[PDB]
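Notes follow the structure.
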Amino acid sequence: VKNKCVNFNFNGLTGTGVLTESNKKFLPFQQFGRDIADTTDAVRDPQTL
Amino acid sequence: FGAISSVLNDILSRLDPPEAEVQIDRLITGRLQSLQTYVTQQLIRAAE
Amino acid sequence: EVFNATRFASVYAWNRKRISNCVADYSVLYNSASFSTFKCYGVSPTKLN
Ligand SMILES: *[C@@H]1O[C@H](CO)[C@@H](O)[C@H](O)[C@H]1NC(C)=O
């Protein structure tokens, strides 16, 4: 579910926020991304990649 | 700050409250100390 | 094949087996009365699932 504040548990990574389509592109070895302050900012879907 | 991890969610989902309380307390102490330092610096700079 | 096995190696040659690419249900092991000792360090026994 997207565009709604939800609790998410992505492959054991728990949190709360809004999930949305990402313009960023991940190399085919990276699983999640972090900001300049190292705050989690993106996640790769285990079932959709 | 001496805790097992720097993420509160990991500590919460990995440990029971009686044993996670110590780690949460260490994180609270560290973050409170950092916030007080920031507030004091801001007060001095605001006076200037 | 590890818990319910017939041969257990010697203590100084303890047998290590790697577990990956599967789904593990620790609740059935923890709730079973067959084990007389079940203690976890760095994680609680009810949160492995
Ligand atoms: C199963 O995994 C494959 C490979 O990632 C994926 O393409 C497919 O959509 C998955 N199927 C289901 C039902 O999730």
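Numbering of chain A is taken from Swiss-Prot, so the residues present carry the numbers 534-582, in order.
If you check the header, you will see the structure was determined by electron microscopy, 3.0 Å.
Cβ coordinates are placed from backbone N, Cα and C, and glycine is handled just like the others.
Feature list (source: Swiss-Prot):
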type    : residues        : note
VARIANT : A:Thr547 to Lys : In strain: Omicron/BA.1
VARIANT : A:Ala570 to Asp : In strain: Alpha/B.1.1.7
Whole-number Å value for how far A:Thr547 (variant position) lies from A:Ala570 (variant position) (Cα to Cα): 19
Neighbourhood of A:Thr547 (variant position) by C-beta distance under 8 A, where only residues 6 or more apart in the same chain count: A:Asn540, A:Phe541
Neighbour count (Cβ, 10 Å) for A:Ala570 (variant position): 6
